[PDB]
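Report on the following structure.
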Amino acid sequence: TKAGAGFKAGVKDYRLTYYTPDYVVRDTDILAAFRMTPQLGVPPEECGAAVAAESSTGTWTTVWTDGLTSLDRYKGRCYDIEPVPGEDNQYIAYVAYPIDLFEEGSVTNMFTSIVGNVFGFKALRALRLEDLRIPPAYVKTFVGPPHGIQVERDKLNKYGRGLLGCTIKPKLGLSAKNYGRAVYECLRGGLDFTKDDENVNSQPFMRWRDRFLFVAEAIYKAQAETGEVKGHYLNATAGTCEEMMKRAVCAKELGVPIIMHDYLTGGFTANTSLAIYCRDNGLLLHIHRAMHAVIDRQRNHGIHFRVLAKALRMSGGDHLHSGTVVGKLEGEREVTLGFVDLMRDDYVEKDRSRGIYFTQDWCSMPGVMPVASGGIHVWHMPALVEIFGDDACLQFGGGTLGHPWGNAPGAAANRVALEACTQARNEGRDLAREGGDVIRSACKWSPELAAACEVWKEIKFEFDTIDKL
Amino acid sequence: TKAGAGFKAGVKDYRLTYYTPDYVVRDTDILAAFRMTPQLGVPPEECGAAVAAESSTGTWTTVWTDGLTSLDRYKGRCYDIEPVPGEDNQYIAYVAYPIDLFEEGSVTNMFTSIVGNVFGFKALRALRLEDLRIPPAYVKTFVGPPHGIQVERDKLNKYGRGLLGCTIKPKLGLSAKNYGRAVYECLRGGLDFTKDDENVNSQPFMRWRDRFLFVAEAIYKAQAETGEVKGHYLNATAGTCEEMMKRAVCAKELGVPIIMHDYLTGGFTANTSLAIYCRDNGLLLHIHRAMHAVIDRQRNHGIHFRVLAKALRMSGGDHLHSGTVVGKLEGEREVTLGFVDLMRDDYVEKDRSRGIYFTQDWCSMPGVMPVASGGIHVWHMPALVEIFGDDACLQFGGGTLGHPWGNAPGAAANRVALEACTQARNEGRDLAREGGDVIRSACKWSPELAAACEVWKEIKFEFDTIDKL
Amino acid sequence: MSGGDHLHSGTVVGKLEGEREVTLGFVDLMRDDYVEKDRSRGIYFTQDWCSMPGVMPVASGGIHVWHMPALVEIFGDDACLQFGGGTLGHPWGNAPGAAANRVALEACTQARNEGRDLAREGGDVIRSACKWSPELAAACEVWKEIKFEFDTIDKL
Amino acid sequence: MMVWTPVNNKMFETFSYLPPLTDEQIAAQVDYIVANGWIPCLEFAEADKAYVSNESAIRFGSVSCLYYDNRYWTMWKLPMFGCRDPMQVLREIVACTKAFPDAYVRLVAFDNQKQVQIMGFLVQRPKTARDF
Amino acid sequence: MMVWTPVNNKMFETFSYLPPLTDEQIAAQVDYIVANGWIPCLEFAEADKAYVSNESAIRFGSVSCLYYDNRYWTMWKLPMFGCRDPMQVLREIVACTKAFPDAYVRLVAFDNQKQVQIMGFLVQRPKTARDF
């Protein structure tokens, strides 16, 4: 019906009103794929249809007044569903939505409709988002990355090896002259990029404004006295959007190259507005990622890495954070490589072996660059380079700030290992076996790397293969 | 150490550096209580101490450079921990932080430090937040509700019974003149307040701006022709913050009474900035609550209702949505009543029987008002009134837009049932047993309620008592 | 009568005009001020002149080296000649391409400064230049078949 | 140990922190880089034009705004289009080295798939300042 | 072919990409320019003041904003009003050359119809740098 239906009082069966297992997609249709387990006593087509019905129209008693709106091709539809091999009561639901139902590129309306209303239901035990089909006209009314990989390569003025950095710790409370000293020495020693953490940005006495001024004095000389292009990822964090805008505008005055924000740990629309601002002012924008146990690792019951990578890139970012290997974020082969592929590349059709159930049509979607961090250093550089190549943006946390000869020999050792691995890669070496002997060969007179390899002799870890949620 | 420590290379055990089970808390200390299960082979004091160390300082190899910052009283401390009486590997961790570690009232810094960094770890299987101690000086540098429960009571110009409403559905695509007719008729029939959902605000052809003009035309007469104070909660949803600000400012021109936003499903700082704006322009601000299966229901592995009520009120709002009873949100007696107490009230000490592990000092903290929606009508009004009294803000989903005589007799029947229940409540009746006979007695000549009770004669549900996450 | 400081103007071949009875009037009405109407020039009305800013023709310029003499002889030191074959058509790269175009511009301007009969002398001036600019020698081997001047009559 | 600092010389970008590659290592790595489907270009830069600068900030009102100076390299006559021969590259490096005593000569290459240029080995001049 | 780069000297604007015109050719072209109704002026500029500069942008708040510096030439006593003799111009060039060894000397002229000045041949000093 297109409107004018005198419905009899009571809720009509959802399988007779929002279930269509012969549906064939339109070019403007928005589709979503979900992994679900109903509560015991609810049919899976009744559950799928109810999800489609509640995200489209919703009802708690239908009468003739629901006949007032146009239903026809303008409502959500549940397509044919399939079993999950891993568990008997688990099924994969496929739900289609037309373009008529959502505001054009409206992220809180789309988010609230698809995730907000849906991921609640008392008679639903667990529901996990598996994929999304975003049609090209909604992909382009999304704004995507502001200064993505084919822009960032030319903007950074150097490329042909990975980008070397380090995460500044302790998070607590480091005074301006000891921070200035550590940052100057490690950048002048060999690092490309250094990074702040959230507590490092602002403290009860130390203001971000003054931390930025000590960064400005240091950064001018940490290019000028070295010769090579380098910078520092400022981490920018704030309590209100007025503070975010004040933080933006004051650093626009000096127009520093790349900064980062946990703004996208704050909220999606905060990052979307900032990415437009960053695009407008010609900046470079690094995106932080956190909450891995309660977001990324939601087993059968919520968010997953591929949907997270699609959602993050469909807001946008130029760099984006990404496995720590050990500690707080992921390090697994069957998690990271898909996640990175969905960030790096454009024009690729769906494959079930990569967990892709839907293709969003492609051709002119910018790439976005993974930033790993990197708790284990020297011996895990061979495996990291062999697995990831010239992806990353490798920000060490033991490297540099774990070298008992200081920040300059620490940074120099990490730089020597980066160049030695890249030279081994240029030589066509079997890096997984040759890299240990390359590091030993380097250690003869890099003394700095010899000290790095006596200090870190215990770490020999590569990566685990299988997903651990 | 107060700074200047010459630490040897490696990591000194977190139980020898961040664990103090005799710790005497300050009035200015920030405390967090977590329910946890480590991965197999990890001691729970090693896990608790490591969480305290990573959220305070962090390391991936300590040398003399970690001696650069002042550690002493300034670093986080893990207190004595206890087992959970339900599962063998589950423990309750208690972690204290001094005032010096975070920016004053900075919501993304506090969120990223306390939740962002913490809820990551690979060697942690599940971690659930159980409580938070927020010292008064951080509560007051937070902004809280703009125009809370003791302000809204005098501000709205009416009170003495609950506030009667309805949720506008279908979500899809209702044309503006049929929406104008439905809103005029249900407000003129007896409702106090109606509310929009995410799709209702803006659709491909229909702009929010023009939907708002049909609301303005309707609302003027939906007070003027009825004598009684009434209105409509607008919902304002959007894709970018510039669009959100445009949506705010265009309705500032007409200075409309109370509105709501799904802004706090978008992000925390979006609501914080809006609440400041709302305080500035003398408004009232309603907050929506959603994502119940992936936030609220994270059983042993994430967020819970009491911490959610604390987190929501420590951003702030004047109204906040409550429970749907059935469908998308919960309805359970051992879940909702703690959650509502932590929103409504002030000056109450911690109690383990209510799952409260920490007290935040109280005396001048605004209350925030629960909004109940309300999927079942007439027979569940007795139990709802008996449990909640003159809390709510009862926004029906079955009522009004489920009555086959139309919006005016639907609204009139719901209004008659509220006034009949309120008269029964004024008579000091035993609502659980008397309420059915009150409804039967009421039906004699309200014909509208007689039709309501024939139409909804199958729904007899009250509430379940025990949680069902 | 909207305005501009430079304004576009024949490509010689391809997309825009290259004709004598089209360009020369068009250019006069852009360059000059204080001149009364003449029916032989298609002017039917005089807008009063005195303090009306001039505006500068920009040609673009598909054919290079052999058509520089004819272009200079017809237009003088109007233009703003933006080549399309020159520079980005030279197989020795952008610097020798630009250098060949610059050498040809200066050689034509020197011939014009000597009061040469540029339409007939210019070919021998280009040959004389080629002895040691190699860049112009390569330009004249690369563009050896184009000897075109301009057509006269409007071909609309 | 350890006193670290470039004395009488500075770090000329990637591969300067390690010992300088030989002509044989460069030729072998060019053959490898060609084998992996990259397209070489030979480029050069004057002694003060290969070292980062910001003096030009004097002419423009909005600064630093992502702008950089004295990091631009000039290409040596032709890119390696069609032919990829390492001995043609070696003859061009010698001719370039002979042509400019006060300029540095370096090899760069690009990946045509998304058209990204890689700046590789090695910054060299016949008057290169002190080795590390 | 083809190495391209100005060495030990730069291109001093128009007529610097061709070999230097002889004194007789300069006088002959002056006689022609005078015949065509142009009015010559002899002008000179200091070595750092004949080469374009943007440093003075430091003093002003809105920059680059069409502003330029060190492209201004100083006049040699008189313009050629009344008498037009090219041998007087040649005597003045010699007197100018003797007076300022560290300044460049050039001839310019104007067309009085719309009063436009033409900057002609040739930027020359008795210490002039390397020929191309």
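Here Swiss-Prot sets the residue numbers for chain B, with the shown residues being 7-475 in order.
Backbone N, Cα and C atoms are what each Cβ position is placed from, and that goes for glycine too.
Features reported for this protein in Swiss-Prot:
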type	residues	note
ACT_SITE	B:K175	active site, proton acceptor
ACT_SITE	B:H294	active site, proton acceptor
BINDING	B:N123, B:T173, B:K177, B:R295, B:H327, B:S379	substrate binding site
BINDING	B:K201, B:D203, B:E204	Mg(2+) binding site
VARIANT	B:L46 to P	In strain: 137c and CC-503
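Within 10 Å of the C-beta atom of B:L46 (variant position) sit 8 other C-beta atoms, taking all shown protein chains into account. Put simply, B:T173 (substrate binding site) is 5 Å from B:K201 (Mg(2+) binding site) when counted between their Cα atoms.
Taking the Cα of B:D203 (Mg(2+) binding site) as the reference point, the closest of the binding-site residues B:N123, B:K177, B:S379 is B:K177.
Among the recorded positions B:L46, B:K201, B:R295, B:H327, B:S379, none has a Cβ under 8 Å from a Cβ of chain A. Counting every protein chain shown, the Cβ of B:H327 (substrate binding site) has 22 other Cβ atoms within 10 Å. Long-range Cβ proximity for B:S379 (substrate binding site), meaning a same-chain Cβ under 8 A and a gap of 6 or more residues, is found for B:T173, B:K201, B:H327, B:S328, B:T330, B:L400, B:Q401, B:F402, B:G403. The binding residues for substrate are recorded as B:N123, B:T173, B:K177, B:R295, B:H327, B:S379; their greatest pairwise CA distance is 38 Å.
Using CA atoms as reference points, the recorded positions B:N123, B:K175, B:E204, B:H294, B:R295 were checked against B:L46 (variant position), and the closest is B:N123. In the three-state DSSP classification, B:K201 (Mg(2+) binding site) falls within a strand. Put simply, B:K177 (substrate binding site) is 7 Å from B:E204 (Mg(2+) binding site) when counted between their Cα atoms. The secondary structure of B:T173 (substrate binding site), as reduced to three states from DSSP, is extended strand. Put simply, B:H294 (active site, proton acceptor) is 27 Å from B:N123 (substrate binding site) when counted between their Cα atoms.
In sequence order, B:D203, B:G403, B:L407 make up the list of same-chain residues 6 or more apart from B:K175 (active site, proton acceptor) whose Cβ falls under 8 Å from its Cβ.
Cβ proximity to the Mg(2+) site centre (mean Cβ of B:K201, B:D203, B:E204, cutoff 8 Å) flags the following additional same-chain residues: B:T173, B:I174, B:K177, B:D202, B:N205, B:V206, B:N207, B:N241, B:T243, B:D268, B:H294. With a 10 A radius on its CB, B:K177 (substrate binding site) counts 25 other CB atoms from all the protein chains.
Here B:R295 (substrate binding site) comes close to B:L270, B:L314, B:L318, B:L326, B:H327, B:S328, B:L335: these same-chain residues lie at least six apart in sequence, with C-beta atoms under 8 angstroms from its C-beta.
Each residue contributes its Cα atom, and for B:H294 (active site, proton acceptor) and B:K177 (substrate binding site) those atoms are 16 Å apart.
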